[PDB]
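Since the structure comes first, as structure tokens, the remarks are kept for the end.
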Amino acid sequence: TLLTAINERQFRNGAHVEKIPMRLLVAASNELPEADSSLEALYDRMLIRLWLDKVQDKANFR
Amino acid sequence: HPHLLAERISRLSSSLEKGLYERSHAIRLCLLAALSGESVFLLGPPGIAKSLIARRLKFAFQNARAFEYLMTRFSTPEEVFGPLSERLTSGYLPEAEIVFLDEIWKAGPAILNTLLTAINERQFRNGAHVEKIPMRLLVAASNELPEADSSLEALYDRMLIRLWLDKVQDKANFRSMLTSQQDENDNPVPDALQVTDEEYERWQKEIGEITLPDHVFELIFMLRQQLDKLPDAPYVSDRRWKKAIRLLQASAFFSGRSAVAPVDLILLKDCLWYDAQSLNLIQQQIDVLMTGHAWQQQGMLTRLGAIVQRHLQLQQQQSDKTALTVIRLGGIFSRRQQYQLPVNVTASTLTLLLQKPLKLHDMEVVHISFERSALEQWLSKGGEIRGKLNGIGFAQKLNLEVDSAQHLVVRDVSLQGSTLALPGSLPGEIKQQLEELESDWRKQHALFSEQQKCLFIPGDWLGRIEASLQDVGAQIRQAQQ
Ligand SMILES: Nc1ncnc2c1ncn2[C@@H]1O[C@H](COP(=O)(O)OP(=O)(O)O)[C@@H](O)[C@H]1O
């Protein structure tokens, strides 16, 4: 159901369908999906892929 | 009435290609299976508009419901065919015109077993009583190939059309595709081109009523027997051959024809193959038959050679009327220089016949084609000369020498003399056989010019059929000179 909200921008509301005014979709995790699984469909559709981490500067941590 | 149907079909797929570049063969193939009750298989990397073609075919019908689902390793039949309470199937698969199942080579045994009955019987086990399924088009895409010894081979053998989609390759088609403003989720098909539910049920009866000409049966049986002899050729079962006629008969029905046309054999290049090894063999075996036995291309080549062989036989038999006189020249030279005929002969690769045939290089010959650039040096300076046999092969060395009556004598291994002669300035028997073969080439070319406008035919394949037919007509025109 999450694949139809990005391409069609709609949702199956029982009978009729309605548009979804989704302006930004953010998804965070910790690990990477498998190379041969069904989770690769959502990863291939996500445009921006950022790799965040902890702070490294001493002045920024204080 | 039948001629006006080709205009609506050509205009329906034209609006569907708006926004999809390098996908003309993928849209017209899915449209033919949607109006005939067949399936289509897609193979390629994820991200080549493999799901947009499934959602675009629902706009051709007035009442069509799409269904996009991704088959997982832990998928349950309650999420695909609707969950039970007697089964809540509101908008799923039993009541869907076009269904799309991505990555089908990883489902469970319960979903694969129920999917086989929805194609052959077109029904579904809804608890107790069964109900029909109005599935007009079934498309399944993935990325890899199933195992050779698994239960997933049953669904692959039942899928007729098998397309191998890939990324774009043309640079001009990539600029317009990368910058496209056409909405892929809108409705770009007019209401006047959308078919109704009554027209779909009526076309299913007229598809099986297409007559099968005797000329088309000779090409299907020839292609089937050619694959049974090659060990690397893919095995084609009887189910694949029977289902291919339903897509071939409907190809001519929507193009303004009443019988099966020989041009519909190109659609078999995306049905007989099954893996990467069968893709290069199926497209090669069909291209030979399409440019050889389809429009009597190879059948007229072997018949034209008999006329050329008969013309050379009648020329060498009447060679006793025209001889070969070599004129002499004066000047101051240590060797006896000879000169050829002036305006009587001007060709470079001219041919010279002979009377009594000899055995040269363990083979027979009827005419020796010499070169005008090398004949002037041998008749003046001397030495050795070369020449091919029967106008073919390499220029082999011969035992050419001068005679006492200014003639050319060709000797072999038994010291046998043979006086050469040039062909004189068309018999009635050769002109009669050449006129009958030329009329058959014009009749075969007229049939191709009346059926090449089919929508389900690739554009790059038209350049090879026209080049093959022009090569036969260019060879028959040279013999009548
Ligand atoms: N070869 C192509 N030509 C034109 N558009 C394309 C092509 N491939 C993808 N697209 C566009 O990319 C969008 C997303 O495609 P997507 O559904 O991810 O393809 P797939 O189902 O193969 O992963 C579609 O709206 C389609 O218009």
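Swiss-Prot numbering applies to chain B: residues 3-87, 98-437, 442-497, in that order.
Note: Cβ is positioned from N, Cα and C throughout, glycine not excepted.
Packing around B:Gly49 (ADP binding site) is summarised by its Cβ count: 10 other Cβ atoms lie within 10 angstroms of its Cβ, all protein chains included. Swiss-Prot lists B:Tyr23, B:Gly49, B:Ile50, B:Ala51, B:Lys52, B:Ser53, B:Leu54, B:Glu196 with the feature ADP binding site.
Around the Cβ of B:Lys52 (mutagenesis position), a 10 Å sphere holds 22 further Cβ atoms from the protein chains shown. In Swiss-Prot, a mutagenesis experiment is listed as B:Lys52 to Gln, annotated with the note Loss of aminoglycoside sensitivity.
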Neighbourhood of B:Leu54 (ADP binding site) by C-beta distance under 8 A, where only residues 6 or more apart in the same chain count:
B:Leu22, B:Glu196
Select from the recorded positions B:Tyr23, B:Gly49, B:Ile50, B:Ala51, B:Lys52: which have any Cβ-Cβ contact with chain A shorter than 8 Å?
B:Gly49
Specify the secondary structure state of B:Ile50 (ADP binding site) as given by DSSP, simplified to three classes.
coil
Any same-chain residues 6+ apart from B:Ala51 (ADP binding site) with CB under 8 Å of its CB? Would you list them in sequence order, or say none?
B:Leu22, B:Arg25, B:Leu177
B:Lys52 (mutagenesis position) versus B:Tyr23 (ADP binding site) - Cα distance in angstrom:
13
